[PDB]
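Colleague: Let me give you the structure first, and then I'll get to my questions.
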Amino acid sequence: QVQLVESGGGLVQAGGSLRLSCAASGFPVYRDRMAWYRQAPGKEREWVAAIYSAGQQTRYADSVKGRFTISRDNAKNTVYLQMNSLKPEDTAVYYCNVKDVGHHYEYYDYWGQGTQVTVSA
Amino acid sequence: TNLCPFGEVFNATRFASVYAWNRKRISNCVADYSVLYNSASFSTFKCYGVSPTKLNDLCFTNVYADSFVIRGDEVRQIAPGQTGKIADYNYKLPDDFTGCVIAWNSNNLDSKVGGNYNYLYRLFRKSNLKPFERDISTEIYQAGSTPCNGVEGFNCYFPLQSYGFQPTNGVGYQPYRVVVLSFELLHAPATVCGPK
């Protein structure tokens, strides 16, 4: 029932910009936490950004602070990652992520399929 | 001296998340507890240190009404001596509690088609809450020894979690509104008394 679909991405030159989208079905985008992660070739998947319903609304990994902005649209049940001043190190597959709790207090990590983002030197 | 405004608490349109549970002080008014207890509107109505049928005969220095939303199978944690994520990290009753825990299923008002995720509970905390302590901070929780620096990552978690209140949920995972009445009598004149 819970499903995340990433769209956007592709190839961009260094210094360009992109907007990734995460369409959510089965749950409202207005919730505790929605996150973006990225996995570069041969590397561990790492947290990139998150938007929160309580406290500081947005948080960002150090390497993207000041260059990425996360936001949500409730009418379209979508979360966006706007990526400016892209650099080759930003090349990765990007995923959106939520953490849900179930009836027996299980904690399940939900991921999308990922979208490829390539930034050429 | 005016009726106590219990309806302001029990019929509030908006209830708090348990982590930021709400407190209202009730003072200088006539309280009718029987009309609450005998209303057939509540699935839980239990008192510690007082009997529910005798509340109308009691006078108190002050009454506190704490209110919040949890899931049904967590109602059992709103009692002295209980442990669990709610009691440990969100709302803790003392061992010597005097008061009442009142709860009712609010699925008809707190469920949305598609899910209501507005209600949050604290999932991580460094230590347990003391009785009647409120923690509303929203800092990244440092689970390990490396500081988090406002950043999620390994051993670094956002501490609040949404309840996922779908209307089709099982009754244990349905939303329940909760009011905890705390009765204090000190050596001051009683301001909250029953009728007659």
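Chain B residue numbers are taken from Swiss-Prot; in order, the displayed residues are 333-528.
If you check the header, you will see the structure was determined by X-ray crystallography, 2.3 Å.
Cβ from N, Cα, C; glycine included.
Per Swiss-Prot, the features are:
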type    : residues        : note
DOMAIN  : B:334-527       : domain 'BetaCoV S1-CTD'
MUTAGEN : B:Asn343 to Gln : Reduced viral infectivity
MUTAGEN : B:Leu452 to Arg : Increased resistance to neutralizing antibodies. Decreases HLA binding to NF9 epitope. Increased binding affinity to human ACE2
MUTAGEN : B:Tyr453 to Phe : Decreased HLA binding to NF9 epitope. Increased binding affinity to human ACE2
MUTAGEN : B:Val483 to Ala : Increased resistance to neutralizing antibodies
MUTAGEN : B:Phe490 to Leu : Increased resistance to neutralizing antibodies and human covalescent sera neutralization
MUTAGEN : B:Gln493 to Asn : Reduced host ACE2-binding affinity in vitro
MUTAGEN : B:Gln493 to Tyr : Reduced host ACE2-binding affinity in vitro
VARIANT : B:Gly339 to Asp : In strain: Omicron/BA.1, Omicron/BA.2, Omicron/BA.2.12.1, Omicron/BA.4, Omicron/BA.5, Omicron/BQ.1.1
VARIANT : B:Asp405 to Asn : In strain: Omicron/BA.2, Omicron/BA.2.12.1, Omicron/BA.2.75, Omicron/BA.4, Omicron/BA.5, Omicron/BQ.1.1, Omicron/XBB.1.5, Omicron/EG.5.1; complete loss of interaction with host integrins
VARIANT : B:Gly446 to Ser : In strain: Omicron/BA.1, Omicron/BA.2.75, Omicron/XBB.1.5, Omicron/EG.5.1
VARIANT : B:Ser477 to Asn : In strain: 20A.EU2, Iota/B.1.526, Omicron/BA.1, Omicron/BA.2, Omicron/BA.2.12.1, Omicron/BA.2.75, Omicron/BA.4, Omicron/BA.5, Omicron/BQ.1.1, Omicron/XBB.1.5, Omicron/EG.5.1
VARIANT : B:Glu484 to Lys : In strain: Beta/B.1.351, Eta/B.1.525, Theta/P.3, Iota/B.1.526, B.1.1.318, Gamma/P.1, Zeta/P.2 and Mu/B.1.621; May enhance affinity to human ACE2 receptor
VARIANT : B:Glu484 to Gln : In strain: Kappa/B.1.617.1
VARIANT : B:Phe486 to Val : In strain: Omicron/BA.4, Omicron/BA.5, Omicron/BQ.1.1
Colleague: Below 8 Å between Cβ atoms and chain A: which of B:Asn343, B:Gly446, B:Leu452, B:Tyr453, B:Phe486 make it? I'm asking about the recorded positions.
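Modeller: Of B:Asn343, B:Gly446, B:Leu452, B:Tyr453, B:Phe486, the entries that lie near chain A are B:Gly446, B:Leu452.
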Colleague: So among the recorded positions B:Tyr453, B:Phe486, B:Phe490, who's got the most Cβ atoms within 10 Å?
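Modeller: Highest number of other Cβ atoms within 10 Å: B:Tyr453.
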Colleague: When you rank B:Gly446, B:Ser477, B:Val483, B:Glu484, B:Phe486 by Cα distance to B:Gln493 (mutagenesis position), which of the recorded positions ends up on top as the closest?
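Modeller: Going through B:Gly446, B:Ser477, B:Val483, B:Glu484, B:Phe486 one by one, the closest to B:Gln493 (mutagenesis position) is B:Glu484.
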Colleague: Of all the recorded positions here, B:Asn343, B:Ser477, B:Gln493, which one's CB has the most other CB atoms within 10 A?
Modeller: B:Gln493
Colleague: Sort B:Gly446 (variant position) into helix, strand or coil using the DSSP assignment.
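Modeller: DSSP call for B:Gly446 (variant position): coil, neither helix nor strand.
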Colleague: How many Å separate the Cα atoms of B:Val483 (mutagenesis position) and B:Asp405 (variant position)?
Modeller: 33
Colleague: C-alpha of B:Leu452 (mutagenesis position) to C-alpha of B:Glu484 (variant position): distance in Å?
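Modeller: B:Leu452 (mutagenesis position) and B:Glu484 (variant position) have their Cα atoms 18 Å apart.
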Colleague: Nearest of the recorded positions to B:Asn343 (mutagenesis position) by CA-CA distance, picking from B:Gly446, B:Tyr453, B:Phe486, B:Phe490?
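Modeller: That would be B:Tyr453, the closest of B:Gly446, B:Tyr453, B:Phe486, B:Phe490 to B:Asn343 (mutagenesis position).
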Colleague: Compared by Cα position, which of the recorded positions B:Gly446, B:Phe486, B:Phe490 is the closest one to B:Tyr453 (mutagenesis position)?
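Modeller: The smallest Cα gap between B:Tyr453 (mutagenesis position) and any of the recorded positions is with B:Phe490.
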Colleague: Just checking the variant positions B:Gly339, B:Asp405, B:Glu484: which sit within 10 A of B:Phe490 (mutagenesis position), CA to CA?
Modeller: B:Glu484
Colleague: Tell me which of the variant positions B:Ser477, B:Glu484, B:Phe486 ends up closest to B:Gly446 (variant position) in space, Cα to Cα.
Modeller: B:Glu484
Colleague: In the structure shown, which of the variant positions B:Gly339, B:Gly446 has the fewest other Cβ atoms within 10 Å?
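Modeller: Each of the variant positions B:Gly339, B:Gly446 was scored; lowest Cβ tally within 10 Å is B:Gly339.
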Colleague: Helix, strand or coil for B:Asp405 (variant position)? Use DSSP.
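Modeller: In three-state terms, B:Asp405 (variant position) counts as helix.
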Colleague: List nothing but the one residue from B:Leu452, B:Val483 whose Cβ has the fewest other Cβ atoms within 10 Å; the candidates are the mutagenesis positions.
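Modeller: Selected from the mutagenesis positions B:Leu452, B:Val483 on minimum Cβ neighbours within 10 Å: B:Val483.
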